[PDB]
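Down below is the structure, laid out as structure tokens.
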Amino acid sequence: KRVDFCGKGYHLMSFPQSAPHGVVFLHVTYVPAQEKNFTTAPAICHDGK
Amino acid sequence: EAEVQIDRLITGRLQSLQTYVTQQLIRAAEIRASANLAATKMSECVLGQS
């Protein structure tokens, strides 16, 4: 849940691999795209509530 | 005898230099640890919520 600890973006899962004198992690990460604009509002009134 | 005197002076200055270098190495390692902690705090507390 801590951001940017494993990968750049939301983290999903990882796989370790060996090396001659170390370890190599493959991180699977989720990244959004294709945005839009819309118009927002914080709350909606109805019947005074 | 000039060579004797120069030998003594070189020896002493050399130990002084080596001591200074070793102290610098220790301090640099400590600063590196502190800056790594600072980078972690910056990347975790600012870009998101803790």
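Residue numbering for chain B follows Swiss-Prot, covering 988-1037 in order.
When the header is checked for method, it gives electron microscopy, 3.6 Å.
Any Cβ shown, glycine's included, is placed from N, Cα and C.
As a natural variant entry, B:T1027 to I appears in Swiss-Prot alongside the note: In strain: Gamma/P.1. DSSP assigns B:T1027 (variant position) to a helix in the three-state reduction. Non-local contacts of B:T1027 (variant position) by the CB criterion (under 8 A, 6+ apart in sequence, same chain) are absent.
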